[PDB]
Protein chains: 4
Amino acid sequence: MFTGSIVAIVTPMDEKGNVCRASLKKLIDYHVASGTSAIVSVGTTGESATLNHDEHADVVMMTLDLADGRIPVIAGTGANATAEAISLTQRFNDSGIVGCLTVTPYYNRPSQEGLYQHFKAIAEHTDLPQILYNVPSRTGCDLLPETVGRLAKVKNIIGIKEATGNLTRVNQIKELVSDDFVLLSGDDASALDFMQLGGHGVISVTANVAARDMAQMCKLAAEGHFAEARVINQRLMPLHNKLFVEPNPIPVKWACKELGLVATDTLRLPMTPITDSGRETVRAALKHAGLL
Amino acid sequence: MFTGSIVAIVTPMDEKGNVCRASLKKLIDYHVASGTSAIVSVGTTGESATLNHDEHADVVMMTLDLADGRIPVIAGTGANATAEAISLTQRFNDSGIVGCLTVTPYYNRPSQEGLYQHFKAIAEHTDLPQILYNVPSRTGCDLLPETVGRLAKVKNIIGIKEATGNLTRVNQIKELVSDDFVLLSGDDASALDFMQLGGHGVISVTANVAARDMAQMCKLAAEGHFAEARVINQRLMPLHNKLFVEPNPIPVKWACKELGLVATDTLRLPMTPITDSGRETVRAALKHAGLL
Amino acid sequence: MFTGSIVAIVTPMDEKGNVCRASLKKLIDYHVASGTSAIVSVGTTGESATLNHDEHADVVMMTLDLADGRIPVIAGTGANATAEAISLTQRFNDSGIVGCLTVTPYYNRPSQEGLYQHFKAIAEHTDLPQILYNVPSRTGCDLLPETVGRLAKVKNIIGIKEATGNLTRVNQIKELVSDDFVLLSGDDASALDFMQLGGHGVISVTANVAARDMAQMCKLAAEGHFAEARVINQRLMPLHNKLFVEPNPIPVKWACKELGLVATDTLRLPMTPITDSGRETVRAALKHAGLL
Amino acid sequence: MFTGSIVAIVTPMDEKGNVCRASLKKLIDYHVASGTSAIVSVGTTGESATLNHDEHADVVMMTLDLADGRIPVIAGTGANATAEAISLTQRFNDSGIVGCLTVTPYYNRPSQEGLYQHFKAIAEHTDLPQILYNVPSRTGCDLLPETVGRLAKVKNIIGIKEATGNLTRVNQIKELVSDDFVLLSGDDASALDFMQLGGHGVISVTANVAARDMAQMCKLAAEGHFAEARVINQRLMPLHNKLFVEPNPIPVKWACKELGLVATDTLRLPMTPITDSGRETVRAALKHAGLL
Ligand SMILES: [Cl-]
Ligand SMILES: [Cl-]
Ligand SMILES: [Cl-]
Ligand SMILES: [Cl-]
Ligand SMILES: [K+]
Ligand SMILES: [K+]
Ligand SMILES: [K+]
Ligand SMILES: [K+]
């Protein structure tokens, strides 16, 4: 729902760069079988950047259909113009998605006041639960804990994807928000740490190819079995890192193809095909995880 | 014109956030009279982020119409999806613009190879001159001199707006490109330095309100009269800094409103109104520049 | 010993800038009464930088005497020349100190191999237990986990003071070292987090003025009572931050004087007296902690 | 001489790590013949870090003796304790050195006010010219232009070695100081740029092995012949970079040994011998410079 291992799912494409429905179906069955808690549809790893809003919606709706109620679906709804964020969100109103993942505006570098006004207006135009998303390395913008606390007072703003990799944020935010506000890691390599500090789960790239291990790792973590969870983490750590050897989702799409989870590893420009060195790097990491 | 003082022009809005033609006319007249070399239309300072492509196109066409041939117009054409950059570029084919200013894809953090393919594909599908645009603080990625060198070999790719503020970039780029490739500062505070090291001009925010001083400073710099230019630069430096006291273009729109150049300082969310503290800072900088 | 709240104790000085024995005695009695686990003598907060090695040794020996076996004493032994680090360490051989805190060489920015050779030679010239100390913001040098793992294989290298504030180091180092290798925070503001991740204690500036709260906080943490510990942490957090409002130990020495723990707040150049604004800032933080 | 090419000279050692007089003589003769403007003795590249003050003094006196009046000598006199900087400075009173190069206190991270008091006290207690030295990557602190301006009003404080590599500093400083205050690069890779913006010379590592080319480059720069200088700079750029492939002065000592300028490339710990990979990198850079 908004806890445990949530997959930031690739948008599998055919060689023309359009969504491949057979491959998407395969992935969703895989996550259902693997115990993945929920799917984020057309977020960062889903190539929101290169899909238009029509194409984006189509993929979300298709993911919802294919999930067929077996697994919750969260739509990516980020936009750097507030009007566009509202319009995108409105597409999914009364759709069946259980919530939205909405990133700080990118490029235009708003103030903390701008962020507040952005997310508040968005939340006001929907009944859907909103998960905030902070990823300064991609946006040029850093949603600080104090502002998270402001926004957590809005009824349908109910969690955050914290992708800074700065573990001090977990308790800075937690102390400012209510106990049911959800704290999700957006950084695979630090996600178990994030959970040990009081985080509730992760929105994961790694889970695309190691869904069963990730679900188990998060379950152990939630049970306070951190040492057991670390064993899994150590097995996956090469993948947490090397899935970013080239820009995400170049590595993870290749990985999915190699594992036979998708038909092709095709991306849209300006993402380009994985290099030979990248292939070998990712293959090694998959081997280390025992997936190959 | 791709040398000298080039204004990164505001998109003046009425209170509803729609383009104010009368204000835009006033600004264009001001720049024609003040010796500005060219206008960048719907660039960063022009709120490209919050105008849709159709609104974007309208503002460029209006700017051309109002310019009435008296000052060259460069269109902002950046997009983080290569297909979308190409598509936007096509709207301006035979429009009368003299070239395009195209930013590195934002948010998705492409590799240098991806940047190369991005910009190459765009240049391929137009006859218009292309000015590359590097601004890592906004985008999350950094177009490096090596790649600029590769791209400069494309007939159509004629220069760069270098907005890092990292002055070593000037001669790293210059040595990799031909003598006609144009090097333009995208950082007002370091732009005179940038010119002194070999740069050809500036795509300027400060020029929105200090057009004549900017024009003279850039001509003096082009003539090698750096001490003379620097005296002007010193009176402008508070403005170069404090126009970013709050996110651009909030301070510069307020300044234009205060001088009577535009009718309102309205922006679109996630930009919010200037704070009182911001007004005082900006006002003092206007006064140091001799503008109030 | 090497667990719980370890104070990075100020070197209290008279108005001439020499160690004040009465004030030192008062502090040591205070830490004995407060339940502080151990004292680091002439570390960072002890002004190792401005004491010569004779003066440094004198303070260590005086601290040892005054402690009179009631509380363990760790000597600061850092030097950026390996020969000097050995010579300093040798002063304390068979002294009564229970171990040494030895920082990465500062200024000369050694390789990971240089760090390895530095700490290994030092450890080879003593039977004293060695605590490594990483504080890149002061040294220009970052001792990475992998190198920590190398050095942990040396018999008398038994722990690390990790002052990066980067919480990911806790588990990166822990997985590479044996279960009795000690992990101590060197960053008050993140120290409870550091302990929640598996750290064993903190070498603390805050403990100079809030020794009882710090000892209790670390005890709760060690017992797994993290929520109770956080309550104390929140009470101290203003102090964790504001004790660095001006360069350490300017704030904490003023604080000690204000609390009547020391006779004067005198420092050696280039440390200078606390500013009026700094006073008011620290006073507020002490009030928030309920110490004033 | 405080303009032109100033060499940051190595302290050549025998295998025991003691100063090699015969090697030092050879280096000084080389610099006299090659047109170097002056020698910095026991600066950063001279292993000030690992020589004690008495060894430090000996090397300066030997350098003066060997120079025999044929080239000016500046002594490195930095210390992180103000009393110790003054004390070291006194050793060189009436020695024959032409001035001192004094770094911002390292490790203890003083305030700007502390820097001001530090440098003011030092200048006060000598008649020797003082050159301030800013290198935040080594020290943990940053002497800002405002404070440089304050200090430049001291009769005795005559210039700065600016080693940030941040080229905006040149004119920020220049506008705050008199026209006779000397601005010297401390970053070989950006030194020609630094000179082109108004700098007067460079305190150079590269000059240890490319003395004549460095001398000519700096004279051309001083005459405003930047294109001519830049051609030399381009052949030297691999060296400007790869002399820092491993910590300075490891690469430059190896290079001096390879050219036969010094008898051994021995250093003192925590500096360690060059790696094989480092040798190959440095050798290629020597060959690109035409030196092998
Ligand atoms: Cl996502
Ligand atoms: Cl622009
Ligand atoms: Cl300490
Ligand atoms: Cl030097
Ligand atoms: K809420
Ligand atoms: K071209
Ligand atoms: K050990
Ligand atoms: K002076």
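According to its header, this structure was worked out by X-ray crystallography, 1.9 Å.
Using the three backbone atoms N, Cα and C, a Cβ is placed for every residue, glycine included.
As recorded in Swiss-Prot, the features of this protein are as follows:
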ACT_SITE  C:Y133  active site, proton donor/acceptor
ACT_SITE  C:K161  active site, schiff-base intermediate with substrate
BINDING   C:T45, C:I203  pyruvate binding site
MUTAGEN   C:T44 to S  8% of wild-type activity. 4-fold decrease in affinity for pyruvate, but nearly no change in that for (S)-ASA
MUTAGEN   C:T44 to V  Reduced kcat by 99.9%
MUTAGEN   C:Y107 to W  Reduced activity by 95%. Reduced affinity for both substrates. Exists as a mixture of monomer, dimer and tetramer in solution. Has significantly lower thermal stability than the wild-type enzyme
MUTAGEN   C:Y107 to F  Reduced kcat by 90%
MUTAGEN   C:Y133 to F  Reduced kcat by 99.7%. Reduced affinity for both substrates
MUTAGEN   C:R138 to A or H  Strongly increased KM for L-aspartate 4-semialdehyde. No effect on KM for pyruvate. Reduced activity by 99.7%
MUTAGEN   C:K161 to A  0.1% of wild-type activity. 3-fold decrease in affinity for pyruvate, and 2-fold decrease in that for (S)-ASA
MUTAGEN   C:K161 to R  0.35% of wild-type activity. 3-fold decrease in affinity for pyruvate, but nearly no change in that for (S)-ASA
MUTAGEN   C:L197 to Y or D  1.4 to 2.5% of wild-type activity. Decrease in affinity for pyruvate, but nearly no change in that for (S)-ASA. Exists as a dimer in solution
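Considering only the mutagenesis positions C:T44, C:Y107, C:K161, C:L197, the residue whose Cα is spatially closest to the Cα of C:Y133 (mutagenesis position) is C:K161. Cα of C:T44 (mutagenesis position) to Cα of C:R138 (mutagenesis position): a span of 10 Å.
Cα-Cα distances to C:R138 (mutagenesis position) place C:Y107 within 10 Å, out of the recorded positions C:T45, C:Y107, C:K161, C:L197, C:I203. Nearest neighbour of C:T45 (pyruvate binding site) by Cα distance, taken over the mutagenesis positions C:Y107, C:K161, C:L197: C:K161.
Listed recorded positions: C:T45, C:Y133, C:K161, C:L197, C:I203. Those with a CB under 8 Å from a CB in chain D: none.
Checking the recorded positions C:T44, C:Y107, C:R138, C:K161, C:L197, C:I203 against ligand 3, the ones with a C-beta less than 6 Å from an atom of that molecule are C:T44, C:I203. Residue with the densest Cβ environment among the recorded positions C:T44, C:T45: C:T44, by other Cβ atoms within 10 Å.
In this set, none of the recorded positions among C:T44, C:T45, C:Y107, C:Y133, C:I203 has a C-beta falling under 8 Å from a C-beta of chain A.
Using a 10 angstroms CA-CA radius around C:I203 (pyruvate binding site), the mutagenesis positions that qualify from C:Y107, C:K161, C:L197 are C:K161. In this structure, of the mutagenesis positions C:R138, C:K161, the smallest number of CB atoms within 10 A of the CB marks C:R138.
The recorded positions considered are C:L197, C:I203; of these, C:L197 has the fewest other C-beta atoms within 10 angstroms of its C-beta. C:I203 (pyruvate binding site) carries a strand DSSP state (E or B). Just so you know, the Cβ of C:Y133 (mutagenesis position) picks up 27 other Cβ atoms within 10 Å once every protein chain is counted. If you take the Cα of C:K161 (mutagenesis position) and the Cα of C:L197 (mutagenesis position), they are about 15 angstrom apart, rounded to a whole number.
Annotation note: C:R138 (mutagenesis position) sits in a helical segment as assigned by DSSP.
Other C-beta atoms found within 10 angstroms of the C-beta of C:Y107 (mutagenesis position) number 22, with every protein chain shown included. Counting in whole angstrom, C:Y107 (mutagenesis position) lies 31 from C:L197 (mutagenesis position) by their C-alpha atoms.
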